[PDB]
Amino acid sequence: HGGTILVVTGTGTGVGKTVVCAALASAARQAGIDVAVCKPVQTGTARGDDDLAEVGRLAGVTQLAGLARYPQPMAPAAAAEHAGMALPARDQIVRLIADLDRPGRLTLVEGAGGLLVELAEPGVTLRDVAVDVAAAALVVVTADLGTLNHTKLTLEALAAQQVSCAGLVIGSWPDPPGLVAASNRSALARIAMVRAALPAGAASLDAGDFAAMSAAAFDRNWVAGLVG
Amino acid sequence: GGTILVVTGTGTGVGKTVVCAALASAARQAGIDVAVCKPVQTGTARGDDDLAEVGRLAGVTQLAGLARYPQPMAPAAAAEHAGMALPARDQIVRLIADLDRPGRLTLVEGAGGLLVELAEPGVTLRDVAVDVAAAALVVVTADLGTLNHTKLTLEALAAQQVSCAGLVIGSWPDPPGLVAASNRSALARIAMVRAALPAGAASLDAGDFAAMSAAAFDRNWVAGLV
Ligand SMILES: O=P(O)(O)OP(=O)(O)OP(=O)(O)OC[C@H]1O[C@@H](n2cnc3c(O)ncnc32)[C@H](O)[C@@H]1O
Ligand SMILES: O=P(O)(O)OP(=O)(O)OP(=O)(O)OC[C@H]1O[C@@H](n2cnc3c(O)ncnc32)[C@H](O)[C@@H]1O
Ligand SMILES: [Mg+2]
Ligand SMILES: [Mg+2]
């Protein structure tokens, strides 16, 4: 059974993971692909952080699946302990994802921060979860300096667990670029394939312009190729 | 040979140089002899000079480098902007092994994070630490995102059997905050935290710096390094 499961991870916190989910969901929806988006661990609710609500905003996705939510804008382990709550178990995240899986569906799973952040006790990360559900990983990266060492460390940690890499996406592309933010994209595109570079402030594009942005941002052929 | 530590970090601008200077300053006050190698320096046009920072703050005189690049980019893009090549793998490794003598603490600073291209073709500080059989001291932040970056760097080290000498928080803020103090406890759960240097230590003069560094590390560990 199953369709296509992609963890959408990142070189760090705040790199565009959520806008990239919403852009790839949008492009896949416009290709006729059914799309589910899953955020198993959500911190920062007491300041209004809601990555599922944002994905439904920008892309209209309705199949939005959550699990654990914590008020403080901290790492999940710290946020949960600050609230007196536990992290979810590994099999609770896996079940949440497996229930969404469906032939012909693209299910996108957003972690918390970067690849090795602890999501379930003890020390269970998005990479473990990717292993359990046989998912490949989209890696959201910046163009700022530091992006190369963080990307390489991230690709290395995936391959050490045989989690396949589906490419990279630049979460915020400034118009026009600069010498580092050009040599980086050139250096990034030498490390792996840049599936998209979402214009800066895509997160503020209204429903209309986001749909158009997303369709151009991604190679319509690559998208449709992710799911039979 | 003596003791060789590569002093790496989770990223750019995390305080690797001030930590070199701080550990060199503690080691000297423990009667240890210290050398620092910085094979590739970039950003010389705006006047970046990591080895001179160590000279001033800690009084090291054995300060070795191989290449200087004007543009403030990573080594590879700095070398390519200038139309000239990075040094070669053999030069860097041999410079350090020649620096290494018995009784000496020799610290090596790359550029940015562990896996940035340091020599040609695409050789990293990790490859250099393999060749010279160095351990790695890992300079980190206490900000959001440090646990992921730290775990990513520590796994990369261990994949090539380069031993982790410990963590050092390069800048400890005043006052900590909820995130920074939470991160400090969690970092300590994944490796030894040898020091957390106060924010602004790199601006101190040599006497203040030597006093801060003497208090920042544990005497026994420093004394045991060599
Ligand atoms: O938003 P954070 O806390 O970084 O959590 P995250 O790890 O899930 O973040 P992403 O990789 O998905 O990157 C995109 C999000 O960064 C958020 N963000 C961006 N700029 C911000 C700012 O100045 N202040 C607070 N949050 C911001 C913004 O809400 C994006 O949806
Ligand atoms: O100094 P950079 O360019 O970051 O390259 P690096 O790889 O050698 O960086 P380090 O980890 O060695 O140490 C952090 C540096 O950030 C420096 N820095 C300190 N205050 C700064 C400020 O206001 N603005 C920009 N950089 C600053 C600081 O002096 C350190 O040299
Ligand atoms: Mg997000
Ligand atoms: Mg430095």
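Along the chain as shown, the residues are counted starting at 1.
Heads up, the Cβ atoms here are built off N, Cα and C, so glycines get one too.
What Swiss-Prot says about this one:
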| type | residues | note |
| --- | --- | --- |
| ACT_SITE | B:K38 | active site |
| BINDING | B:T12, B:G13, B:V14, B:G15, B:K16, B:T17, B:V18, B:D50, B:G170, B:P198, B:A199, B:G200, B:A201, B:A202 | CTP binding site |
| BINDING | B:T17, B:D50, B:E109 | Mg(2+) binding site |
| BINDING | B:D50 | ATP binding site |
| MUTAGEN | B:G170 to N (Swiss-Prot position 169) | Decreases affinity for NaHCO(3) 3-fold, for CTP 1.8-fold and for GTP 3.8-fold |
Got a sec? Which of B:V14, B:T17, B:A199, the binding-site residues, have CB under 6 Å of any ligand 2 atom? B:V14, B:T17
At the level of the C-alpha atoms, what whole-angstrom distance separates B:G170 (mutagenesis position) and B:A201 (CTP binding site)? 9
Output, ordered by sequence, the same-chain residues six or more apart from B:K16 (CTP binding site) with a CB under 8 Å from its CB, or 'none'. B:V7, B:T8, B:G9, B:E109, B:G110, B:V139, B:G170
Within 8 Å of the Cβ centre of B:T17, B:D50, B:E109, which other residues of the chain have their Cβ, at the recorded Mg(2+) site? B:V7, B:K16, B:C20, B:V36, B:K38, B:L51, B:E53, B:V54
Which of the listed binding-site residues (B:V14, B:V18, B:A199, B:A201) has the least company, meaning the fewest other Cβ atoms within 10 Å of its Cβ? B:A199
Same chain, |i - j| six or more, Cβ under 8 Å of B:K38 (active site); the result in sequence order is B:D50, B:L51, B:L63, B:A64, B:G65, B:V108, B:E109
Kindly point out which of the recorded positions B:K16, B:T17, B:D50, B:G170 have a C-beta less than 6 Å from some atom of ligand 4. B:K16, B:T17, B:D50
Let me know the DSSP-derived helix, strand or coil state of B:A199 (CTP binding site), please. coil
Which of the recorded positions B:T12, B:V14, B:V18, B:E109, B:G170 sit near chain A? With a CB under 8 A, the answer is B:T12
In three-state DSSP terms, the structure that B:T17 (Mg(2+) binding site) belongs to: helix
Local backbone state of B:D50 (Mg(2+) binding site), from DSSP in three classes: helix
For B:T17 (Mg(2+) binding site), which residues in the same chain are close in space, meaning a Cβ under 8 Å from its Cβ, but six or more apart along the sequence? B:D50, B:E53, B:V54, B:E109, B:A202
Which of B:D50, B:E109 has the fewest nearby Cβ atoms, counting only those within 10 Å, among these binding-site residues? B:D50
I'd like the number of other C-beta atoms within 10 A of the C-beta of B:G170 (mutagenesis position), please. 25
Where the record says B:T12, B:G13, B:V14, B:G15, B:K16, B:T17, B:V18, B:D50, B:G170, B:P198, B:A199, B:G200, B:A201, B:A202 bind CTP, what is the longest distance in Å from one Cα to another among those residues? 19
